[PDB]
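Quick notes on the structure that follows.
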2 protein chains.
Amino acid sequence: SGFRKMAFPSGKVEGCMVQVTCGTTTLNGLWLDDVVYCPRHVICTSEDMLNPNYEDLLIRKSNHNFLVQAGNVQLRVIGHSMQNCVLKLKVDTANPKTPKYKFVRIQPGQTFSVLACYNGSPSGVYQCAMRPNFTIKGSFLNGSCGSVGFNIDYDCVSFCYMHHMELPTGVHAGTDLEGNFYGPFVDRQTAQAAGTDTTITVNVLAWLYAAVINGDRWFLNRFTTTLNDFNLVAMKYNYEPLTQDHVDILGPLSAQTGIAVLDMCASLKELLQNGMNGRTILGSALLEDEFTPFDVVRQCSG
Amino acid sequence: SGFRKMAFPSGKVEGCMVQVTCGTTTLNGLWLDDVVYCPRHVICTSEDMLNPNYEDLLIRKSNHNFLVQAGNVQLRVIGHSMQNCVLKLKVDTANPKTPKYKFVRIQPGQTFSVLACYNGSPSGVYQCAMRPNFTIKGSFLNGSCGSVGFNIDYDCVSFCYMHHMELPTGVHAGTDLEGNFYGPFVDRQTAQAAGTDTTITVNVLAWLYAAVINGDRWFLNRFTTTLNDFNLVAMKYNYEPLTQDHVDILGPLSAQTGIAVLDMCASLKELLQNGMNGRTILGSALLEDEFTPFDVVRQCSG
Ligand SMILES: CC(C)n1cc2cc(Nc3cc(=O)n(Cc4ncn(C)n4)c(=O)n3Cc3cc(F)c(F)cc3F)c(Cl)cc2n1
Ligand SMILES: CC(C)n1cc2cc(Nc3cc(=O)n(Cc4ncn(C)n4)c(=O)n3Cc3cc(F)c(F)cc3F)c(Cl)cc2n1
């Protein structure tokens, strides 16, 4: 197909990555104005990591225990606090590369760009989606803790994810920039399982709209459905139910193609019930669920 | 610990993107030190684009016919020349964000990051490969002309691609930074086909090693093959030959996984002859060929 996982240009975020070290424990942090944000796990020694008491651990730290570096350049820490699972270190220098920014908490299905970093040095950028079980299928090595995920709209970086940990199945878990985990996970080095995942229905529908835009439309039928009936069927096939917000974000694709959202729902319901019977959509037998309606419009229309 | 198409961080290149305008024709340029590089197609009017005589068109221009804009700042052009299909505009100010850089010509099968840009403004970043038929399967829209492809090694940006055009099939053609096309194409608005494409065998093997590293092993078998006998089958299926150099560069991945290169070849041979019978590898329903061995080593080990 002519669709790629495309990331946002990463330069605005690259200019904000720093390294934070407490003793020998080291990870990545995010320097915006005169504050550095990073996972509070940095304050753990190896022996603390299993079952940390973060209040007690933080109480015994002072500003002079935190080594924050921009490249090789040390930034002096002049205050510290903890908000949920994020440490906030106030530094004596406002980052001159700070972009316009927001902190946002995203829903499952939403996509974002990840800047994978090691020792405060950006290494790679890629797009990924928040799964319905609140994990991401990222690509992260040891030392990636504190890498961030983001979108860029207008000229403003919306930070939505800070990476904390790998789960036993190789998927990834983390927090928003206010330190609240996505999903039921905790920041301790214990085995935590993600729940069973489901397919992101709103994104599958966006993919079907993308196929229509490109002239691949064999799956359009003469039926419609109600949203409630569709949701009840979807859940029988391990598909997420649609929300009212999902119907709304499909609006532009519906308008562009002239296909009502609930008619697309009826078409997807036929595919769930009957399978693709050997046919392909956009050259594939698999339905893509990590392109949002906004991703589709970006790549089709710019 | 996950496998994604990962691009280089784009910030070093973002700082070099400008807009170039000649008359009403406009596209993207690359500002390094005191020179702006862009496709010479920019000197064409609408009527010229169908069948341009570029040396004629260029002698009919002066420095003041070129408008170069870097954000809200106009750069004064104080000289111009052509190098093959690349226009070089000397400006009166050096770019302070110029990275350390080189111009390189890549080989089919090699990968690079693309920074897609519109009207001099970076819009997205993604990884792609130079196809054996010297096209690229990019994500590019109208106005992307002059976007660049690059790799980053240490702190040095190696520019390898400058985007020119989309072919009727929806794939893309462009030049190196010395203005030579990859492939049999010309910078004329006329329908151009590429040669028949093949699959990049060494890259498929690298990606199968990535699959094994990430625990996806169903396709392994215990057949063995010689390099020659694998190559006879590969060529039958429109796969590129595997050379001894290819075998050598897969060595690190062979060592890591304990799977001899020719044992992986025997696995690939079976996949070509039998298909993947509805199964996936690393979530893909088809054999992926846009990851090089180095790509896999970098993403799976650092
Ligand atoms: C001795 C010094 C140098 N030192 C050791 C450290 C170990 C740490 N623990 C983690 C680091 C990390 O990068 N990741 C992310 C990840 N993504 C994919 N892979 C494979 N790894 C982790 O998951 N962890 C474990 C972990 C991190 C948490 F934030 C958490 F709440 C629980 C965890 F189990 C770290 Cl962070 C620093 C180290 N420094
Ligand atoms: C403002 C007005 C006066 N104006 C119109 C222009 C048209 C131009 N022509 C192209 C622009 C472009 O971005 N792309 C790349 C691309 N990638 C995917 N898509 C769908 N399009 C093109 O392929 N072209 C066509 C094209 C470009 C060449 F460099 C070439 F040698 C032959 C071509 F047919 C341009 Cl470049 C500027 C324009 N300005």
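Chain A is numbered as in Swiss-Prot; the shown residues are, in order, 3264-3565.
According to its header, the structure was obtained by X-ray crystallography, 1.8 Å.
Even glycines carry a Cβ here, placed using N, Cα and C.
In the three-state DSSP scheme, A:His3304 (active site, for 3CL-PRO activity) is classed as helix. Sequence-distant neighbours of A:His3304 (active site, for 3CL-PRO activity): residues of the same chain at least 6 apart with a C-beta under 8 Å from its C-beta are A:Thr3288, A:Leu3290, A:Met3312, A:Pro3315, A:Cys3348, A:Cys3408, A:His3427, A:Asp3450. The feature active site, for 3CL-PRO activity is assigned by Swiss-Prot to A:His3304.
Among the features that Swiss-Prot reports, active site, nucleophile is placed at A:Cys3408.
The number of other Cβ atoms within 10 Å of the Cβ belonging to A:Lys3353 (variant position), over all protein chains shown, comes to 15. Following the DSSP three-state reduction, the secondary structure of A:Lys3353 (variant position) is strand. Among the natural variants in Swiss-Prot is A:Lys3353 to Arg, noted as: In strain: Beta/B.1.351.
Non-local contacts of A:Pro3395 (variant position) by the CB criterion (under 8 A, 6+ apart in sequence, same chain) comprise A:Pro3371, A:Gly3372, A:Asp3460, A:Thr3461, A:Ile3463, A:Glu3503. Among the sequence features in Swiss-Prot, the natural variant A:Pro3395 to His is noted as follows: In strain: Omicron/BA.1, Omicron/BA.2, Omicron/BA.2.12.1, Omicron/BA.2.75, Omicron/BA.4, Omicron/BA.5, Omicron/BQ.1.1, Omicron/XBB.1.5, Omicron/EG.5.1.
For A:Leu3468 (variant position), the same-chain residues that are 6 or more apart in sequence and have a Cβ closer than 8 Å to its Cβ are A:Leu3513, A:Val3524, A:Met3527, A:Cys3528, A:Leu3531, A:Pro3556. The natural variant A:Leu3468 to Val is recorded by Swiss-Prot, whose note states: In strain: Zeta/P.2.
Taking a Cβ cut-off of under 6 Å from any atom of ligand 1, the recorded positions A:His3304, A:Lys3353, A:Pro3395, A:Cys3408, A:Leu3468 reduce to A:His3304, A:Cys3408. The number of other Cβ atoms within 10 Å of the Cβ belonging to A:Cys3408 (active site, nucleophile), over all protein chains shown, comes to 25.
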